[PDB]
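Data first, discussion second: the structure below is written as structure tokens.
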Number of protein chains: 4
Amino acid sequence: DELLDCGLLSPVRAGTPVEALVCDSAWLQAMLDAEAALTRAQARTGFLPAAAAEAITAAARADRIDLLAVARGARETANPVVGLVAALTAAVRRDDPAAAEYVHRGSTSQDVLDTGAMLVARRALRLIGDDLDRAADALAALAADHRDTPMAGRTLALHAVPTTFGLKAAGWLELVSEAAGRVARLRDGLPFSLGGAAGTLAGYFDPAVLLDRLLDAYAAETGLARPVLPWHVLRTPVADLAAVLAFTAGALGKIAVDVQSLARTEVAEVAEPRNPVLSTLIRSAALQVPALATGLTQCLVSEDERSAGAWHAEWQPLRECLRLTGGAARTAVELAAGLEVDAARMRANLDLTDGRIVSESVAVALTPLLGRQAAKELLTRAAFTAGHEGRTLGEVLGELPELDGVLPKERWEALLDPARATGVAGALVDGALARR
Amino acid sequence: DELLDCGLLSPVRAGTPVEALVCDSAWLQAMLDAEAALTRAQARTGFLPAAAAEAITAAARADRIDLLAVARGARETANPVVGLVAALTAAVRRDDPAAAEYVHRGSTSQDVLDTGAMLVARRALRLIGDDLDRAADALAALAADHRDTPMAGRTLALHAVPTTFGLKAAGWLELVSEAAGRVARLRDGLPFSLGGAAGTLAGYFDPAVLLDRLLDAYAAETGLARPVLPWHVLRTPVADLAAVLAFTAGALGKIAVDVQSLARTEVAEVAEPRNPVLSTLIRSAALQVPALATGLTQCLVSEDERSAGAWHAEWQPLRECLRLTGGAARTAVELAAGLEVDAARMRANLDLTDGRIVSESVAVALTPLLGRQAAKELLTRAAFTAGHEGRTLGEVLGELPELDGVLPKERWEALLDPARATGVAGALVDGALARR
Amino acid sequence: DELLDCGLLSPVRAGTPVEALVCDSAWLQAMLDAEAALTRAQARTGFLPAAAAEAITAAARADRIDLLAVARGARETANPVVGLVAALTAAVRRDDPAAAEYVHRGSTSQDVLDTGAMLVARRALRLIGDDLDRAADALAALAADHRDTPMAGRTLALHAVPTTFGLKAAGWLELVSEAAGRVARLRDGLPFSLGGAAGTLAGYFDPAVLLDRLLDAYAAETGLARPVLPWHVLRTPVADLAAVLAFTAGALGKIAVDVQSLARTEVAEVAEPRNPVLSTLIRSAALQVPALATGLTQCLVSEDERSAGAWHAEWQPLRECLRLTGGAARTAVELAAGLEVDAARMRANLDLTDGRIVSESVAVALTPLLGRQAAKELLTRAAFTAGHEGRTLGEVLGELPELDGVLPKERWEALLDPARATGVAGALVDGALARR
Amino acid sequence: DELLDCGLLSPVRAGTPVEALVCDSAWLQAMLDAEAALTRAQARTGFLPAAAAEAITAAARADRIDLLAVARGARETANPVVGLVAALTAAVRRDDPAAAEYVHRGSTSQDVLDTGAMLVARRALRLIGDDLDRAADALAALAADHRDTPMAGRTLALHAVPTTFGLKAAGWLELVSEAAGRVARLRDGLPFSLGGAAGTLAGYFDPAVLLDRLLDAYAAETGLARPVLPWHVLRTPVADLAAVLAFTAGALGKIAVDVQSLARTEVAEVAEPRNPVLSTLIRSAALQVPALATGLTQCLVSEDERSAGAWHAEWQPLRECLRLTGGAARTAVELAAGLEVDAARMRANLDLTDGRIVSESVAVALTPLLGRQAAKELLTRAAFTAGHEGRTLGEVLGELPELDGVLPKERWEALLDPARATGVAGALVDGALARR
């Protein structure tokens, strides 16, 4: 039928857990959760009877509600909360006519919708963070295992100097760990929305005493944070979600394009657990989320006490950012857990420039006996000459009169070995891993 | 259930016709249409039997296929076409085992998916264009009716000089008409995708003769345009859809913010057919589509013969651009057909600056008798003085010695009438409407 | 001449201090600062003579260098550091031929360019943060002064319920204070770049001991933070700058569109220190920075050990984000310091809906005597009837039999007074201001 | 000094001709050109003396004006035209006091600024189009020369089937030719801006007769197109520039990433005229322009008769899009003219998958003797087995009993030759080149 979203156009998240958390029914449920938490908190502060709150809570179930009718009725007010409230009120009235007068008491559409949005975000970010933690575990393992696995460092698409795959993986780990930390902190900071019609909370009511009691109760009932001010037009939580999800998707995209560079036919230094489809999916989300994030970020420009459109522009892209990033994280776990590292092919590929990739380290080694300027000039000359003649760097070095007898044979064998010129990659990996 | 997309987060398109054209099932159907058209065209050029094409065509129905299984299986290849092909092949094999060997003959995932994407786009743009035409009809009617309806022209949020609502509406008409023309031409130019594994069409086969015959047949079977080259990495149709849909959404967004400016409480010069929810919905799409369009446009950077991610990043945002823009167009029709213009309130609001809004036209009128520089200086002085004293511009003018007896009384009454200083707005509306 | 950038196209920053911090000459100077700090730190750890570091430091002045030649020579390597290094080396060699062999010792283009970029960012963010602090001071003053200044709360462009300008200004304050805090923390966290050719630091050299000593020395010489890992392809600082500057520009944009809504001709509740040009300029930056930020954020996808283009795409938009946001902040200070609040016009505008804006608070007041449902129904009926008849809400209320003798006259006079139905706006302002 | 823009942060355009066309002084000159054209056209239609127009034209030179003062004074009105007009008026008054009364007669800031913007765009697009034409010439030459140069087609980063470099280059040609055509048509369609204070042209004046005469004269004096309506808030030309420049930058970005894929160390099939810096620069612009374009496109949402910020947000990004795209085009010419194609290395790389890259073409060849299903199964089996055993595809084929004596030896030698399985790449190149 025409109502099914199966993820047909978005394989990066199709079949992944985040789908179930951010589908339309889950958002309907989140808005019902926000209503019932509102009633319960109002009862806890004395504004209505506890039994009416229990009845509303019991009726506040997505299966009591006609999802399609609510969605299709929203065009009349440009949001779904008026229809939702009517449906919940009828559902409560069926079982408890006294309780129905307290459904949505003193409230406004945006408190319920935004509170539900932060509930959905909070649950979805719990999943994204747990997946980022698993990915980080597999990456830290790859980093420790390959601390001493040499490979060609590549800059501007060409071999530069040798590095280690452990160092590369530790950069991956650094990105994923940063993302998981930001996801956790953002999750702990998402607030409820309790402002009333235009942010004065007039319908919900020393004014300071009652404000404090109600705000504490609604924090307790929702599990969300208490904000200093109603934020109907202070869209900091939405901008923060946009920033954190675009950072996360971009970091995973970094891992994805590195994997694709290593996995291509004529490199073949890693393989995915034979197209590299996992990195293709991660990359697909990486090319989508930042553009959605900029629309989210632009909605900070929200006029008056409720914008005539900029708030409405937030819901779908936010959901999609949660969905895509969720898929990408799940896919990243599969990638980092399953990556196949071909150390021997990395070692072989180190020889592709016929010694030129160690010329910097040879220049350094010759600096005590030649000077820095003379050694650098001699080595760039030898690298060019070896490139033209299709000979090894060491071959051209063994023909320059200036180098005759300059170093013992064994030291030359050590110097021209690409696997030994990795700088301090080992110490850097140790330092990154001690942070865990 | 968790699979329902009801438009709960996107009221601008919930319940509108475009939904049915661009849902997941409609895309599945479009890919089946592309397969069956491929078989039929191959039969028309002699590469397989006509009966096998009829059998495949008959089986190529979305209700023969498990949508959810195809979507969930796509993670193995990062696209849904391999699973789709297996399901269609089984469905054909049930009724006709000989025909099943010709399902997806010589083809590749991207020919089918991209061809289906252009089928979906073509049908969705048929709807968007027809709606833009209806909106343009209502706007041209508003433009003709209010050719002589005076109102305050507003620049940088303040009254500037008088204009007419007919001229404003004719600008609306100009934008919508431009969009409808671009939608129609783009629709007539969307091509099929027939490239094979890496753009050589090797599996489908003077090579020029067979190429021409097959390309003509596939054009006939699909109704899509024949491209000069396979475009698996030449993403011009996608960039063009992105450009046209973002232009359309932005134009409708212009109408929406104008309506909101006119409809606010302390202006009240128009009303929607009492929050202005239609313009809120149009604006909501206007704040979403250009950001999706930039991701689409960036996918022009598609490496090799098939990108490992940038092509995959296109499907969902493209669908969403079609969906949102579709909603916005439908909503725009409702807005332009139902707008309530309060001419009397426009006339009253013209007097809000106490004559200052005609000071430019008074300066012009005094230029024969004072000079341009002296008249401009005198009128800015009088506008300031009238602003401070809370008096009419004409009051301050009737106290300057330099103006004593400068113009007859009746000419002053004509000059200070805001409804008569509209420039050539009437001629401009006539010129815009003669274009129809 | 053709080399002048005077801000002709960007008045929001033309003539503001940030220009001088982020112009081309300032970036040249920052890269020279990064070179000289590198030499000094290498001398402090024992790798070269202290006198050579003093000579390089003395020569490392933008006026010793041909800016235009460096910029125009950069096309050969796609960055300006090779030309810069040659020019600094010649300049040192003129005065001290021994010191010139240590210019750019063991270094790479990206360490110098990225370190200079973080120096520029750090200085520019010092200015942005100080300006945001001044703006926050003026906003907190407006919030305290107008805690009890009543005005129409506006939602979806229409009067909703009354609020106070103090509450509005306190939301402005909340945004600016959040931005200033994030700017300060980001500034304290920007790191230097010290990676070498491909992130192993091979040219700069227990390996852990020497790493730690050099990293500490370079932190001391630059004043920048020490990162856990070389970040040539771990673009977290750039993404963080993008996020913080787009948040800042959007927050200021919120203030700007609120000011424009209040300042328009038929509202006139505030005036800028007579077009509202300051808010126009702030808004102009708000519509630019988030789009630049998304390109910055997308550069997290940086392949290999140095991207062939994505790193190069960062410099100009980053500079522009610093520049625009800087202008916007400076302009925001001028706006918040100079805003003219017309309390009497706010009070008058409260009466524009002829009492309908207090109907919610009347419904609440009648709930003890009528019930919630009956009171809400009665008041929406009376609001409609009063709208049609062009009469006051209280007029229609005084004609319904159901309300006869329901409340004493004085209580009705209090109830229909828009200035008294502000909810708990006062307590909310007190709570926001106690945070200072 | 602090005013120099040398392109230090943007090597893709530093030292290229477009800089001189779009610098601040060039925009000042364009606005002076728009003023003088306005005076001349007004004289041609009879509204002022021809001699006053000649005097204004003679004084309307950027070297008569203080650029820095105009730019810095613009903060008072949020645009530079009031200061420009004062400076031009003084300059005319020095030589001709009578002519100075006709400077900026009946005009408004936006007519002059937007007309100058379209003058700058028109000249810059002349350059961009000529460069795109040169690039297209070199690409068509590469396409003809390498029509028969075989190479590995690569999809999702792996060898797929063989293609030709001629076909690849012909796709490059198709993109560049499309861009050059769109640039030329857009250039021929850019209009002047002549609206007056709020789009009625009241200050400039059968009203239809005078409108037509003045509009024709201003078209003649500017060389720009005559629009149907004043477009102060109908931002179609700006959106069109945004679309065309982002398309152009993305197309060139496609060529750039293809070059980088071919040029990397372990592929080495092409080389740039030894880092690939030209493609790095093109790519750098490709990652910048679409994000700037989305801000431009969003400015279609321009409220009232002149937006309080959205028009102001256009100037700098538009200039930058012109600048970057200009650089990219110039760089693309250098790249396409200088590319070094290593056909022998392409042929060698075809053998990297040990025959697996022809397995599809072997399957086709066996279909008459085995069936399609059986041949495909046999070849995927043989490809896997050959992959595991590190043997050639033909080796594993020569061991299956089912293939014994199936084809003569010579036919096997032809079949397993990667250079002969290119599909109809030759015919496709012929067809693309016949379009010239």
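Residue numbering in chain D adheres to Swiss-Prot, whereby the residues present occupy positions 15-219, 227-294, 309-471 in order.
Determined by X-ray crystallography, 2.2 Å, according to the entry header.
Backbone N, Cα and C define each Cβ position, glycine as well.
Here Swiss-Prot flags D:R341 as active site, proton donor. Per Swiss-Prot, fumarate 1 binding site is recorded for D:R137, D:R140, D:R201. What Swiss-Prot notes for the published mutagenesis of D:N93 to A is this: Slight decrease in activity. Here the residue is the original one, but Swiss-Prot notes a mutagenesis experiment at this spot, D:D125 to N or V: Almost loss of activity. According to Swiss-Prot, the experimentally introduced change D:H253 to A is described as follows: Loss of activity. Here the residue is the original one, but Swiss-Prot notes a mutagenesis experiment at this spot, D:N310 to A: Loss of activity. Listed in Swiss-Prot as a mutagenesis experiment, D:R341 to A is described as follows: Loss of activity.
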Original post:
For D:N93 (mutagenesis position), what residues in its own chain, 6 or more apart in sequence, show a Cβ-Cβ distance under 8 Å?
Top reply: D:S123, D:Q124, D:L127, D:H347
Subject >> Whole-number Å value for how far D:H253 (mutagenesis position) lies from D:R341 (mutagenesis position) (Cα to Cα) >> reply: 6
Original post:
Which one is it: of the recorded positions D:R140, D:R201, D:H253, whose Cα lies the shortest distance from the Cα of D:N310 (mutagenesis position)?
Top reply: D:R140
Subject >> Interval bridged by 7 absent residues [Cα of D:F219 to Cα of D:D227, Å] >> reply: 12
Original post:
Here the binding-site residues are D:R137, D:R140; which one has the lowest number of other Cβ atoms no more than 10 Å from its Cβ?
Top reply: D:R140
Original post:
How many Å separate the Cα of D:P294 from the Cα of D:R309, given that the 14 residues between them are not modelled?
Top reply: 9
Original post:
In sequence order, what residues of the same chain, 6+ apart, have a Cβ less than 8 Å from the Cβ of D:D125 (mutagenesis position)?
Top reply: D:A48, D:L52, D:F206, D:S207, D:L208, D:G209, D:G210
**OP:** Report the residues of the chain - excluding D:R137, D:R140, D:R201 - with C-beta within 8 Å of the mean position of the site's C-beta atoms, for the recorded fumarate 1 site, in sequence order.
**Re:** D:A135, D:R136, D:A138, D:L139, D:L141, D:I142, D:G143
Original post:
So which of the recorded positions D:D125, D:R137, D:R201, D:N310, D:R341 end up next to chain B, with Cβ to Cβ under 8 Å?
Top reply: D:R341
**OP:** Whole-number Å only: compute the distance from the Cα of D:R201 (fumarate 1 binding site) to the Cα of D:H253 (mutagenesis position).
**Re:** 19
Subject >> Integer Å distance between the CA atoms belonging to D:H253 (mutagenesis position) and D:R140 (fumarate 1 binding site) >> reply: 24
Subject >> Residues from the recorded positions D:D125, D:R137, D:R140, D:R201, D:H253, D:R341 that lie close to chain C, Cβ under 8 Å, in sequence order >> reply: none
Subject >> Lowest local Cβ density among D:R201, D:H253, D:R341, which the record lists as recorded positions, within 10 Å >> reply: D:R201
**OP:** Calculate the distance in Å between the alpha carbons (Cα) of D:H253 (mutagenesis position) and D:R137 (fumarate 1 binding site), and round it to a whole number.
**Re:** 21
**OP:** Check D:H253 (mutagenesis position) against DSSP and tell me helix, strand or coil, would you?
**Re:** coil
Original post:
What is the Cβ neighbour count of D:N310 (mutagenesis position) at a 10 Å cut-off, with all protein chains included?
Top reply: 18
